[PDB]
Amino acid sequence: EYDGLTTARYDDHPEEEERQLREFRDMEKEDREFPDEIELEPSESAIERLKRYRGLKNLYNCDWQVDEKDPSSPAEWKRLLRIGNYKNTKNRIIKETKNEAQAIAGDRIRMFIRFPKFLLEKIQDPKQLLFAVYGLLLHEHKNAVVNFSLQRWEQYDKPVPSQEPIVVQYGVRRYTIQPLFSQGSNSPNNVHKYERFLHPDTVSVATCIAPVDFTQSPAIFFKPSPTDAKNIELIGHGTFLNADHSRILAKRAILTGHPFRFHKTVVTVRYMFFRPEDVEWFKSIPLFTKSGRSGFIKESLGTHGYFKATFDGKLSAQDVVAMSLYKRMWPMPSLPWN
Amino acid sequence: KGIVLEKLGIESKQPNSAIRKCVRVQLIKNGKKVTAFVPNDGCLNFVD
Amino acid sequence: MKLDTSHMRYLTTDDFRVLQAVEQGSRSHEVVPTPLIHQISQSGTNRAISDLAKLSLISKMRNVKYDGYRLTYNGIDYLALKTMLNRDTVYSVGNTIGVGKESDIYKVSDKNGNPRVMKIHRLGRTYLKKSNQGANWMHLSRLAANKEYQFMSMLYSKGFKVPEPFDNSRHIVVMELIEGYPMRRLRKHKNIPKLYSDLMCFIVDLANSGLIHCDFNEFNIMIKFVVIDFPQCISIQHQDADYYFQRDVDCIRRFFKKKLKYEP
RNA sequence: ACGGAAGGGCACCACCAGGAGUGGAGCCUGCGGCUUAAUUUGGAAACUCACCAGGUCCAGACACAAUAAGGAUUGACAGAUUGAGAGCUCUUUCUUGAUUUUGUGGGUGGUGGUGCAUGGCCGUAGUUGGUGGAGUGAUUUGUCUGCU
């Protein structure tokens, strides 16, 4: 809640789209060099921007209770199938598929499908094309939080932002998905760092809400390119990893400051904060630097800009000083693509 | 030659403490099930 | 002086357990080389030691070969405060100290936000040049905390109104804030007659086990009585006990005459 | 090597015998902490001051475009404003001689880091290595029991 006007959550221990493309290439270009470093407007209070953020010692070590009173989650969060061990799901379901298959393969079947007269006008004859019908499994219709594993295509080098829509063909079905990207790592709390753009080569993980696969099909990722050559500009390929609701992506925002005068306590602040209101929120949260020290800026003036910091360690020079705040990202729901 | 059953990872001997990403193969000609190492880094994403 | 509030926070995950790793071996191996930490990756232990050796929680001996360590007076301090925080207590230190001679009164924040008193036990406060490391500051001051700690718990269990010990681990005893004011600094109170009637009878309370206080003179207890600095007491087996009787009483027969003007 | 055994000595930064004391009262000062715009930092009213609040003023090498000898620009004795022998500016107009100016591109400077790169300067009775002899070797005798 907004209970506590101190104390951030810590738990103490056609050409316009091309200009949008140049904007995406610029934001990924700078987001490569200084990643996750939000640049505060000094005119505007850094409290309202950073209300929902929660500061952490380390992503990997801490523990979140899985959801929260969020309200930027989809409200259909409880309208999701929760899975235990995905291995102990799908072998069971394939086990029931063996034991209850009425139709042995190589058998001729006239098939009776409930079907609208709305959709007869897209049907062709089964000679000049390939009306072919794929079965499904038990829970393969219904929504849960999934994870893919993107990797870029071989020729491809254009940047891909993190919530632009991408058509995903995993197995047979094909959905329109605005994903959530994260690098692949194995934290025990299953809490991983959100990506704002996607890496040059090393295989990452997307995440979105889509109905489940029980077979871990390969997937091709593309955006439709209707104006272009053949009807698709392919982006990537990948593999349906699993259906994890607990895959918690954390949006990292880095506040960055400069030191002025050394040798006294340690260090002061130039660009980090603006007001003495910025003290009370962000100074139980520790602080890092670039082979250096830890924790606890202490108050001073803010009337021009300056916050006399404390630290733990030795070396300080014409350097930078950076803290962090973490926020969960939430999946977006998806639609089919026809 | 064999069929991969699943992909694993290790918690090996001291001092080198890590997760080394082996797999489970079942051989064809015996039906025996033997663990197997994947070489040069990456390449766990090559197998399924 | 010897104690420090600065670096408690900046240790990492393995540290507390790595700094613990020397402690389990300490009871058997009191000289601990580097790998002896491992079993109990190749990043983990020395980045802890880089803390522990440079943050002075583990002493270092310099040799070309792998070096044997023996855990440092500073290192138990946070190890204590680790299990301290882990029982539950001590969210933060308070701004009111609290600096005594042999013991450290620390306003300290328990869970629920309870300001309370922490007492670190180690003698002769200044770190001293004359000490042999590993025992005198740790281990002498280590045992002696529980020696006192289970007295008050046993003495508070008697029912006499006194402080109750909250927590003890590794030469740190925590107990109630016990607000009140000592009679050493006493400023004003109107009613002595039952005050001292309690006092002189508070003595036979102190004497109900066949004991005599010997600190019952001034600078001990406060208007709630709130009494402190217990350890000096004398047994009935203790041979000279009868001499100390009139010592205690008459010294507080002494006080009142000057300040608050009463006589038994 | 072992904060390990034991044993020898030394010492008003130890004890004995005392002596004068502190700690108890008030106040001065120093440290921490607390508060504060800041209480610089581990014999302070200005200066010191490194801190805080506002305030003016300056920067800009050099390559290039343009402009500028039909003014680029320096300084200039009041008065206003500003807290001020601020031409910062201004009401202006004396003089300057390209020393430079607007814009682009574009670089030097650091008493910045290294005494942990090299010189030179300043202050301030026990160690050993040799030749032996012993042992393939780690090593050892030398560096030693007795008397004064």
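Chain B residue numbers are taken from Swiss-Prot; in order, the displayed residues are 50-97.
Placed from the backbone N, Cα and C atoms, the Cβ positions cover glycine too.
Quoting Swiss-Prot on the mutagenesis of B:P64 to A: Lethal mutation. According to Swiss-Prot, the experimentally introduced change B:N65 to A is described as follows: Lethal mutation.
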- Task: Please classify the secondary structure at B:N65 (mutagenesis position) using three-state DSSP.
- Result: coil
- All-chain count of other Cβ atoms within 10 Å of B:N65 (mutagenesis position): 9
- Task: Could you tally the C-beta atoms, other than its own, that fall within 10 angstroms of the C-beta of B:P64 (mutagenesis position)?
- Result: 13
